[PDB]
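A.B. asks: Just passing along the structure, written as structure tokens.
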Amino acid sequence: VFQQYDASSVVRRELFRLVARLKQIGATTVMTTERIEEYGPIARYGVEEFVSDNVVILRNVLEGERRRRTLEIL
Amino acid sequence: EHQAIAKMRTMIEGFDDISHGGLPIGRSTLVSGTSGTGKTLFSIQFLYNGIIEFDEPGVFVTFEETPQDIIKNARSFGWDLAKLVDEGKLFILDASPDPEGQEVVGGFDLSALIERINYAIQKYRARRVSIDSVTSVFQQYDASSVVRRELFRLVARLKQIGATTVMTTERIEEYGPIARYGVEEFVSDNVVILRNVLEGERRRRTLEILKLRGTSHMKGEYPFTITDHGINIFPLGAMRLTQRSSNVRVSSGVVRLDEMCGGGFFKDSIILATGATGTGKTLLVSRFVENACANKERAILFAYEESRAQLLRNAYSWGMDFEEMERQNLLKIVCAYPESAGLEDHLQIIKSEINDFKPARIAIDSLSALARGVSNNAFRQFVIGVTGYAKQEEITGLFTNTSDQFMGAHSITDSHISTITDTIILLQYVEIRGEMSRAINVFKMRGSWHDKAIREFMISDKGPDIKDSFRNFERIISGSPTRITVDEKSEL
Amino acid sequence: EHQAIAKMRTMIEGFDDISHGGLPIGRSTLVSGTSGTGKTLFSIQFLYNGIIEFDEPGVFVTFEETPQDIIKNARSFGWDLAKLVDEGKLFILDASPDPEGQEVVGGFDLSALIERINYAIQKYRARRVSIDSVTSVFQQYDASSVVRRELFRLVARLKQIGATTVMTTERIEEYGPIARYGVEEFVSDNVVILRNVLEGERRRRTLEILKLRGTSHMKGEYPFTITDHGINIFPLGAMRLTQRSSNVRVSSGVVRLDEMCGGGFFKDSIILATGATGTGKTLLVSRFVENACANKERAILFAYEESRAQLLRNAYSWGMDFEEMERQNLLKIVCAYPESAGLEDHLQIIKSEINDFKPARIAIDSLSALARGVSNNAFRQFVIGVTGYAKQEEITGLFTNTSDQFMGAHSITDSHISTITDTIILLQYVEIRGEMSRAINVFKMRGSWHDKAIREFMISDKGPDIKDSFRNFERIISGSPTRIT
Ligand SMILES: Nc1ncnc2c1ncn2[C@@H]1O[C@H](COP(=O)(O)OP(=O)(O)OP(=O)(O)O)[C@@H](O)[C@H]1O
Ligand SMILES: Nc1ncnc2c1ncn2[C@@H]1O[C@H](COP(=O)(O)OP(=O)(O)OP(=O)(O)O)[C@@H](O)[C@H]1O
Ligand SMILES: Nc1ncnc2c1ncn2[C@@H]1O[C@H](COP(=O)(O)OP(=O)(O)OP(=O)(O)O)[C@@H](O)[C@H]1O
Ligand SMILES: Nc1ncnc2c1ncn2[C@@H]1O[C@H](COP(=O)(O)OP(=O)(O)OP(=O)(O)O)[C@@H](O)[C@H]1O
Ligand SMILES: [Mg+2]
Ligand SMILES: [Mg+2]
């Protein structure tokens, strides 16, 4: 969604707003994010990591031409 | 003052040792790390122990989490902040943004916030302050220089107020810049880094005090664990070589062994049993643990290779009833796969259980197994830890090691622990006439005389029977001997 | 002038050797490092030593820390800067900014400051100047080229004024660019890099003189330690091969051993005892430490494997009363886990205590335990250090090594220290008739004759009893001989 034309701080605020309203509503939510590096930043803007209560990382590691998927609760 | 800076104790286990007394009073300490490293917890524990142990009030400033959530999450450690809030010992000042909306909130910000803080500090007579993620504040639209100044402003004002502060920051790289802007590291007088390093697919949390302007402190990383009691750090390098040492003896559970050891093991001593798979290490352990019950003493057997059932089946087949030892409350078995945790975790589980059960003896069936995966240095560190704890605690410890190669093993340990051990019991296979027999040797014993024989031995339902040496053999040690003697008896 | 660039001593231990005399006079040296490397301490010690050893006044310009703080911090090292400021020998120029706030007072920037530093210099007749974190100043909003110019301007004015200056910078990568803007490197005449390298959860502080325009200096990184006395550097490559060498003998504490060594160890010598675990290295050490007390000489036993109490239990069980040696103030036991320090630190503790106690003998029980973790090269460097020190100080040193494999060991040392050593005593297990007997062998002795036999020996309460050689056996070195009839 902010992959429209945004910078880190704008993302942190918007996310926080959403998560926050959701918590008020009382909803249990799962929010999905993209990453480009298997071991780099947690998510794109290097800001979602700290704005959420829980973080789960799905990895699909290469290593020798085979692919291994791993799940981590960070 | 004409004195070098004084510290405030955090009471956070392990930390005051690493920091040589605590955090510098009146200054602020930057604590940064990646997501989920324990920043927020450190800061809460710092205020909490402040209140519960010195009756020093605390002000907790929050920029993102909600006071209700900060109180709610602390229940995870058995802490009632809501109570302390109530008794005016703790005051959470909410600095988070409202889920609705206003623009241009950078200016008045700092300043207002600062007197909000000053106001709260003055109001509750606070001694401790924690500001949770200052990072998130300029994460509004800023560049390094603007950050550097704002930080500086804040630290400064707080210094003036005279508050001892813990400030929290986020990082995105485990070994990348200290904190997001690459500027916070320098503005702060003290910097602490919490790491949650991956590796294998395991994670190891470490704490490092990078710098404390004015005083000394331990250097490097130290492994820690978050538990129901919060942050727990083990300064494995701060453990001193001052363990008590007696001349008291205790039994191995095998009389013949006891003789070989010049009258049983020393009470104060680390014993290591080694040898190829199937030798008889587990048998020796069982026997050593039983011996402490038959003498109505408590013993823990931490097993990393067999189930609690299997241990019981095999034990009973060697005589010894583990069932009874259990009921009688003299013997306690543990069991867990090496992989179900990190060495740091294991070490703590061990220590923890030693405290609830106060054993007189302890056995870890297979260090060799705990070495599975882990690096050698991480491992050696682990051994010194369990070993040294045992030693300073007057607990007799028997550790087991399976050698990677049966017969021909050229070193006592593959991980080179032999030096970290007082007595060494060696088990080996000896090929004698197309058959695999066993041999047992007391390779070494620090304070006694012990037997230098490589005695053969058998295993039955009665347990271990130690027979005689292989006198008429050369290359016993090699596992594949050779018999000698070329003169039976003839005439004059 | 017409001659060889003159240097001002820093008096910072070890630095003047590395820099071949000190900082070049009248020019400025850049000293950069990451957070907590000791930039600030260097720069203060340079001024403080100036004042206290040469009565050269100093000016310390601070852009971030507060003067009260600078003063407070120095108390860590037992230095009263407030006194020096009062006596007019030191002047701390506060250039930090207003916690309060304004943004239009420094529109006269570099220019103005340069005037106050010149005013201060003249006023206090300053010879040394330390500018702390110049970096932080343009960390206002600048680009590489702007920094290059300002720095140059400053360096230059100070050069004109004639002052010898220490300028401090910050870096973010231990081995990346030299300072923040990749520009200060080239504008200073001298560059000094302070590193706090991580590597294995341990930290190691290293100092490097990267360049000194116009003179020579030692190249590369040298380890150092920040202590109560401030920066301490050991230029391990600056130690010369000029140790004194006598023919005098001393006892090993074991007469028969003395015989085998052709009358004892040499006073000036480094003796190595190697052997599988449990062979008896520690018994020899005990015995060698005890012999120095019976002769009323001081000996230090640095122990890295056993507790002070255990050492005592086992020693007493071998005769010898370590208790008395202690009281009599003839013997001193240390004890520490290799893990409780870096080799650099360890080395220094050792030196340190040798200095406070002036021993005649010294025994390090298990060099092999100090090699735990560390790199071979880092470790060899350590050995040369302790060895060399004992050698030039006329102290007789007995060091221990446990070989990784009992029986069949194919080298004296796994770390290959043999050769840096004068005498090598060797202990090994020998399988004789289903039993594990021991054997001792004086493997090599540099200026003497020594016995070539591999004698069997026993350990009792009385101690080590060296018996006879296994004449009627082959492959004794294998550990598994072959009694030939
Ligand atoms: N009772 C507990 N037992 C063991 N682990 C705990 C327990 N409670 C919390 N944890 C662990 O501690 C973590 C909490 O981290 P914490 O809230 O301290 O702050 P953070 O990681 O520093 O910062 P943030 O999450 O605000 O980005 C959890 O991720 C979890 O792994
Ligand atoms: N009732 C019994 N009677 C005769 N021999 C037995 C009996 N029980 C076990 N054994 C023998 O003892 C061996 C078991 O080894 P033990 O349990 O002592 O541990 P270990 O050799 O130290 O370690 P690991 O089993 O993991 O290799 C078997 O290989 C077997 O020969
Ligand atoms: N008495 C002392 N004993 C041992 N170490 C000390 C003592 N006092 C201070 N230290 C150490 O020295 C360090 C001080 O470094 P210093 O203040 O010199 O400047 P810096 O690291 O160069 O720069 P910055 O201003 O970014 O912190 C501390 O991080 C600490 O490790
Ligand atoms: N009172 C004693 N009587 C007979 N032998 C003893 C006595 N005390 C120790 N020993 C023997 O001496 C050995 C002790 O070795 P020692 O303490 O000298 O150190 P080490 O072999 O050099 O090093 P490490 O113990 O670290 O392996 C034991 O293996 C044992 O056989
Ligand atoms: Mg087993
Ligand atoms: Mg020893």
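So for chain C, numbering is Swiss-Prot's, and the shown residues are 14-498, in order.
Quick check of the header: X-ray crystallography, 2.8 Å.
Each Cβ is built from the backbone N, Cα and C atoms, and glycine gets one as well.
Summarising the annotation, Swiss-Prot assigns active site, proton acceptor in CI (KaiC 1) to C:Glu77. Sequence annotations record features per position, and here Swiss-Prot assigns ATP 1 binding site to C:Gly49, C:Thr50, C:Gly51, C:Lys52, C:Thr53, C:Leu54, C:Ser89, C:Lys224, C:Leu225, C:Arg226, C:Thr228, C:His230, C:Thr240, C:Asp241 based on experimental evidence. Taken from Swiss-Prot, the feature ATP 2 binding site covers C:290-296, C:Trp331, C:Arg451, C:457-459, C:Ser461, C:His463, C:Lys465, and the record attributes it to experimental evidence. Per Swiss-Prot, Mg(2+) 2 binding site is recorded for C:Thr295, C:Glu318. For the mutagenesis result C:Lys52 to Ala, the note given in Swiss-Prot is Induces an arrhythmic phenotype, significantly reduced ATP-binding. A mutagenesis experiment is reported in Swiss-Prot for this position, C:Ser146 to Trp, and the note states: Loss of stable oscillation in presence of KaiA and KaiB. The annotation that Swiss-Prot gives for the mutagenesis experiment C:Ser157 to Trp reads: Arrhythmic. Looking at Swiss-Prot, the entry for mutagenesis of C:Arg215 to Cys says: In kaiC3; shortens the period of the circadian rhythm to 16 hours and decreases the interaction with KaiA. Record note (Swiss-Prot) on the mutagenesis of C:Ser229 to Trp: Increases photoperiod in presence of KaiA and KaiB. Listed in Swiss-Prot is the mutagenesis experiment C:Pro248 to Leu, annotated as follows: In kaiC6; induces a low amplitude phenotype and decreases the interaction with KaiA. In Swiss-Prot, a mutagenesis experiment is listed as C:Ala251 to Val, annotated with the note Increased endogenous ATPase. Listed in Swiss-Prot is the mutagenesis experiment C:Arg321 to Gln, annotated as follows: In kaiC9; shortens the period of the circadian rhythm to 21 hours. Under its mutagenesis annotations, Swiss-Prot gives C:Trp331 to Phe the following note: Arrhythmic. Listed in Swiss-Prot as a mutagenesis experiment, C:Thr409 to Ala is described as follows: In kaiC10; extends the period of the circadian rhythm to 27 hours. One mutagenesis experiment catalogued in Swiss-Prot, C:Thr426 to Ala, is accompanied by this note: Decreased phosphorylation in vivo, does not restore rhythmicity, hexamerizes and down-regulates operon. Under mutagenesis, Swiss-Prot gives C:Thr432 to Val with this note: Has in vitro phosphorylation, ATPase and KaiABC assembly-disassembly cycle with a period of 51 hours. For the mutagenesis experiment C:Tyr442 to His, the note given by Swiss-Prot reads: In kaiC12; extends the period of the circadian rhythm to 60 hours and increases the interaction with KaiA. According to Swiss-Prot, the mutagenesis experiment C:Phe470 to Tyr carries this note: Shortens the period of the circadian rhythm to 17 hours in reconstituted KaiABC complex. Increased endogenous ATPase.
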A.B. asks: List those recorded positions among C:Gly51, C:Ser157, C:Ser229, C:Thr432, C:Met458 whose Cβ lies under 8 Å from any Cβ of chain B, in sequence order, or write 'none' if there are none.
C.D. replies: none
A.B. asks: Mind checking which of C:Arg321, C:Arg451 has the fewest other CB atoms within 10 A of its CB? They're the recorded positions.
C.D. replies: C:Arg321
A.B. asks: So how far apart do the ATP 1 binders C:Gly49, C:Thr50, C:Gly51, C:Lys52, C:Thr53, C:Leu54, C:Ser89, C:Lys224, C:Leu225, C:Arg226, C:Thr228, C:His230, C:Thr240, C:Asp241 get, largest Cα to Cα in Å?
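C.D. replies: So the binding residues stretch over 34 Å, Cα to Cα.
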A.B. asks: Select, from C:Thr292, C:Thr295, C:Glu318, C:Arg321, each of the recorded positions with a Cβ positioned under 6 A from at least one atom of ligand 4; if none does, say none.
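C.D. replies: Near the molecule: C:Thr292, C:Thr295, C:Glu318.
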A.B. asks: If you count other Cβ atoms within 10 Å of each one's Cβ, which of the recorded positions C:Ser229, C:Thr290 has the most?
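C.D. replies: Answer returned by the neighbour count: C:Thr290.
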A.B. asks: Quick one: among the recorded positions C:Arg215, C:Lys294, which has the most Cβ atoms sitting within 10 Å of its own Cβ?
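C.D. replies: Per the Cβ count, the most surrounded site is C:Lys294.
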A.B. asks: I'm trying to understand the geometry here, so how far is the Cα atom of C:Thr240 (ATP 1 binding site) from the Cα atom of C:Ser157 (mutagenesis position), in Å to the nearest whole number?
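C.D. replies: For C:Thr240 (ATP 1 binding site) versus C:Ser157 (mutagenesis position), the Cα atoms are 36 Å apart.
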A.B. asks: Of the recorded positions C:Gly51, C:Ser89, C:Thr432, which ones put their CB under 6 Å from ligand 3?
C.D. replies: C:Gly51, C:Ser89
A.B. asks: When DSSP is mapped onto helix/strand/coil, what comes out for C:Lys294 (ATP 2 binding site)?
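C.D. replies: Going by the DSSP assignment, C:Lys294 (ATP 2 binding site) falls within a helical segment, counted as helix.
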A.B. asks: Within 10 Å of its Cβ, which one of these recorded positions (C:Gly49, C:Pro248) has the largest number of other Cβ atoms?
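C.D. replies: Buried the deepest by this measure is C:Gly49.
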A.B. asks: May I ask which residues of the same chain, at least 6 positions away in sequence, place their Cβ under 8 angstroms from the Cβ of C:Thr409 (mutagenesis position)?
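C.D. replies: Correct list: C:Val263, C:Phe278, C:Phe279, C:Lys280, C:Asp281, C:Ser282, C:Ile284, C:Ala373, C:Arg374, C:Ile375, C:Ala403.
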A.B. asks: Between C:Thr295 (Mg(2+) 2 binding site) and C:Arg215 (mutagenesis position), what C-alpha distance do you get in Å?
C.D. replies: 29
A.B. asks: How many neighbouring Cβ atoms, not counting its own, are there within 10 Å of the Cβ of C:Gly51 (ATP 1 binding site)?
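C.D. replies: Summing over all protein chains shown, C:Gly51 (ATP 1 binding site) has 21 other Cβ atoms within 10 Å.
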A.B. asks: What is the one among the recorded positions C:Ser89, C:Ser157, C:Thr240 whose Cβ has the most other Cβ atoms less than or equal to 10 Å away?
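C.D. replies: The most densely surrounded of these recorded positions is C:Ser89.
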A.B. asks: I'd like the number of other C-beta atoms within 10 A of the C-beta of C:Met458 (ATP 2 binding site), please.
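C.D. replies: For C:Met458 (ATP 2 binding site), the count of other Cβ atoms within 10 Å is 20.
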A.B. asks: Among all chains shown, work out which of the mutagenesis positions C:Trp331, C:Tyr442 has the most CB atoms within 10 A of its CB.
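C.D. replies: Max Cβ neighbours within 10 Å, all protein chains included: C:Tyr442.
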A.B. asks: Can you tell me which of the recorded positions C:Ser157, C:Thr290, C:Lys294, C:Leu296 is spatially closest to C:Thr228 (ATP 1 binding site)? Compare CA atoms only.
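C.D. replies: Its closest listed neighbour, by Cα, is C:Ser157.
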